[PDB]
Amino acid sequence: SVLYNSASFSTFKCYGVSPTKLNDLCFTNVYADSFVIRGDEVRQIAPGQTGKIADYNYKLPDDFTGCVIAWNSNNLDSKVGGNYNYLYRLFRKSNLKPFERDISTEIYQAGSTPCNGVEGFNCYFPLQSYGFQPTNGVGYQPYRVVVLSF
Amino acid sequence: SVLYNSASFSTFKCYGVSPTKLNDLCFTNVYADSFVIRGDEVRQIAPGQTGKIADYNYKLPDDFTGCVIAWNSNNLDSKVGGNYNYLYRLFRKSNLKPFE
Amino acid sequence: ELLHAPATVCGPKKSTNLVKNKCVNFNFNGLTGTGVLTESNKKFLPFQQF
Amino acid sequence: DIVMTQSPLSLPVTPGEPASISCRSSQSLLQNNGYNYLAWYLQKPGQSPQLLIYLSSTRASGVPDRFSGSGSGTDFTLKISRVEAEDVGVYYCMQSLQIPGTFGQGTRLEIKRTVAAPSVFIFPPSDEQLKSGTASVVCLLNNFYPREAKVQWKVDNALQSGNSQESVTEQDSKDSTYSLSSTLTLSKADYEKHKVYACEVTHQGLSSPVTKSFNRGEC
Amino acid sequence: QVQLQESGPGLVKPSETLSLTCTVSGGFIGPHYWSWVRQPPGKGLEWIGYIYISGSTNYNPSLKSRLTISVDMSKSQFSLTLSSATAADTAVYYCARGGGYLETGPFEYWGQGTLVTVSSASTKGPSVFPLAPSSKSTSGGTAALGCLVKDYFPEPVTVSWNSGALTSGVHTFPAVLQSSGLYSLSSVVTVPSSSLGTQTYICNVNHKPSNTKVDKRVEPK
């Protein structure tokens, strides 16, 4: 009751089970997944989507049941000399499967290359940083998101 | 495959298609443009830069482009005289159109 | 490009040795199926395929 | 527009050991090619900017091979293997992916050295200023390190303030030294009241404060 | 090798056209873009725009309404015209050779620099005052001396000693702004004083806006 009655959370929309009927259920297990995403591409968290982050670092199955909750937390992350805390990898690799959680940070690129360093022309370093230093950006503010399940 | 596997190509960059899948999806008609340029001046041949060749000579568009190839050819272009037969445009008065 | 007319340029297609009197998964010029292959005495006209 | 940032803004480095300066971007810097465009300039005091690195990985003609860069995307790093006496200046990083191309704030590199005793001198005014309407006395400080100091003018054993200005010079590139000078202004009417003038100098390397004075009435 | 150089007026009145010229010598006509760049006092650098040899150009959106640039092949000179300027445009201007033409931006060569000031105030001539050495100016075997220039406007001033023959120990401190509104600057030279009595001390003072060249004499006592 309190979570849906809470207006401090910017976004609370989910399906599989209607929120009003959640007060009468006794499901087996509850998963609490939390991470940080930019204010943009938040809708990509929903399953059956396609995008830079959705298909690559957190994919949800089409048989998913549970809810997604996101709220703004730009009061303690930005307005300083940079943030540089929350990394990510770019459009690379060979796509994702729902619920892997794979971390194999390594240097690779097409073009018949060896593995020695960065070497901008042939290879790249996959991961880089977010930037929320500007106060600008409705979809650039450092939002925080959690995803429950059933 | 004969051109892809050859090691004589210093640079082989493909746009919109990964090089080893072109034998699958077949396109209706292709093109083969050709010319001679410097070594450090190769990089102007790309979708939307600005230099001496991307504005006043053969210029790529912002649309789809295929695979651009280059290699070193100092073997048969040499000697004291210098191949002065080569020439380029350096006094154009306005920008160009894709494939002018 | 590839959006002006029907495809008239195609990549090479490889071929495999054919076997007889054995259950295989054959693929003749895009015709697919399963079965065994044996010689016949049919009198196909020169312009007919199957 | 895209804004450049550096870290830190000031950096003191002893000769011999490697250093590093970082310049972070606000947008991805990678054109349709495999290249990433960047630059690193070096402005010595009193001169014009010069080029050191372009394309972030290729040096320029005549530059000593001690400088290098790396990184791609939005992170780059420049390192100096061995700093020298001539590496005093302000460094900038330029982006050139698209119009406009703007620089950063500018890192200031500082070179460290063993403390040396400052030298002091005083300049009494001559008759030309004595007849031009204003008399000025100047105290001189030479070849001292660190720059941290503070001076007073003691006129007839009375502290003076609010009518003096001091001048500082950027660190020399040949010996890594700082020089300072002090100027005091005074009119003719109230000048004919005092007899003795002096400037006070205090330095970290000096065991005791040093006071040099002069008396009005001697050529 | 190429050696760029600027030339033009130093003081300009508000809301008046500004004209300069970066002459190029040595390497003549060629396929190289040329740009301009400026620097507010004690701040970062600001790139303005670039011009091609033929005449095609692109401008900074901020300054695309009151600025023009051209070229002249015969005289190997290109000029910058800025009109309706304000006091915020007082800065030092450098002319480049590579151009940051959103492709590579290799700034291969830079000019010496010219300072321009925006004001309705007039231009004034300085008054040079020698810094004669005295007994207190010597502590042991070393003595120091120089020159002081007063009441000059606008900046800058160039000071030289012995027609460039004295380059050791020379120092020129940055100018300071007085409350009355007239700038002030002095220079001093330190010497291993062992030959005083016959050495001639001359400070070479110049002022391009007010064409004032004076070589004041400094003597002990």
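Numbers in chain C track Swiss-Prot; the residues on display, in order, are 516-565.
Per deposition record, electron microscopy, 3.1 Å.
For all residues, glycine too, the Cβ spot is worked out from N, Cα and C.
In Swiss-Prot, a published mutagenesis experiment is listed as C:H519 to P, annotated Increased resistance to human covalescent sera neutralization. Contacts of C:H519 (mutagenesis position) defined by a Cβ separation under 8 A and a same-chain sequence distance of 6+ are given as none.
Secondary structure at C:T547 (variant position), taken from DSSP and collapsed to helix, strand or coil, is strand. Sequence-distant contacts of C:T547 (variant position), defined by Cβ-Cβ distance under 8 angstroms and a gap of at least six in the same chain, are C:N540, C:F541. Natural sequence variation is annotated in Swiss-Prot for C:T547 to K, with the remark: In strain: Omicron/BA.1.
Following the DSSP three-state reduction, the secondary structure of C:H519 (mutagenesis position) is coil.
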